[PDB]
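These notes concern the structure reproduced below.
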Amino acid sequence: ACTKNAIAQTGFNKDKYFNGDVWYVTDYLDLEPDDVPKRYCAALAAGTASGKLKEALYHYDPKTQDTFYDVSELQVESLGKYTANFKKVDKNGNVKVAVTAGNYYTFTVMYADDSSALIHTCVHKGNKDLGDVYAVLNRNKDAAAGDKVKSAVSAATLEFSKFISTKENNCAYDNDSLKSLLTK
Ligand code: HEM
């Protein structure tokens, strides 16, 4: 279950964030115990495609090899806060699981600059009961979190020391498929 109304960044620059490029998750914080694996790889691309706000997601469990992509058209709740009915797709955008009512996530951009971001997401997926997940993003998949984003974690009244790193999982990403999925 989700419990947080995350506050969007003051002055959030949507066109910079949603520029069609890839963001890598470098660190995350799951508020529910035992909710997701400790070891994981995730990335996304975010952009406008033929006038529509879109996100493409990639998840990979480096131990099980469980892999999945998603694409969504984002709807706007307020600047920096979005809702999105996700469809699971293959890497080429072919639909594996259609959009369904009740399958959606919310997405709040709590901090962003050109190279780093802090987001909150609340995923709703039928009968599961996932909780709040915060993620530190970087444009560079290997970047250690810098002072701007770490300060934003503190300003959200969170402890960066509790975030789990994705860096020791040998994560490798198909950047091309994330970018192309934005159109699908
Ligand atoms: C930008 C950050 C993220 C977003 C927006 C996001 C969103 C989602 C969405 C929409 C799904 C359901 C997809 C589908 O069924 O088609 C999902 C599933 C999942 N995510 Fe994430 N995710 C993010 C990061 C992470 C991270 C960092 C982890 C680390 C463990 C993670 C673990 C999982 C797991 C284990 C599932 C499968 C849940 C299940 O079906 O039992 N996610 N995520």
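Chain A uses Swiss-Prot numbers throughout; the residues present, in order, are 22-205.
The backbone N, Cα and C atoms fix where each Cβ goes, and this holds for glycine too.
Per Swiss-Prot, these features apply:
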BINDING   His80  heme binding site
MUTAGEN   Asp51 to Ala or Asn  Loss of NO-induced conformational change and strongly reduced pH dependence for NO release. Stabilization of the ferric-NO heme center and decreased nitrite disproportionation
MUTAGEN   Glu76 to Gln  Stabilization of the ferric-NO heme center
MUTAGEN   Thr142 to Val  No effect on NO-induced conformational change or on pH dependence for NO release. Increased NO association rates
MUTAGEN   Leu151 to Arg  Coordination of the heme iron center and inhibition of nitrite disproportionation
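On the structure: features taken from Swiss-Prot.
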residue : record               : DSSP (3 states)
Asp51   : mutagenesis position : strand
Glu76   : mutagenesis position : strand
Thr142  : mutagenesis position : strand
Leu151  : mutagenesis position : coil
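A gap of 15 Å separates the Cα atoms of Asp51 (mutagenesis position) and the residue listed as 'heme binding site'. There are 20 other Cβ atoms within 10 Å of the Cβ belonging to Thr142 (mutagenesis position).
Around the Cβ of the residue listed as 'heme binding site', 17 further Cβ atoms fall within 10 Å across all displayed protein chains. Sequence-distant contacts of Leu151 (mutagenesis position), defined as residues of its own chain at least six apart whose C-beta falls under 8 angstroms from its C-beta, comprise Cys23, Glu53, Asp56, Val57, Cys143, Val144, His145.
It is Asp51, among the mutagenesis positions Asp51, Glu76, whose Cβ has the fewest other Cβ atoms within 10 Å in the structure shown. In this structure the alpha carbons, written CA, of the residue listed as 'heme binding site' and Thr142 (mutagenesis position) are 14 Å apart. In this structure the alpha carbons, written CA, of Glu76 (mutagenesis position) and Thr142 (mutagenesis position) are 13 Å apart.
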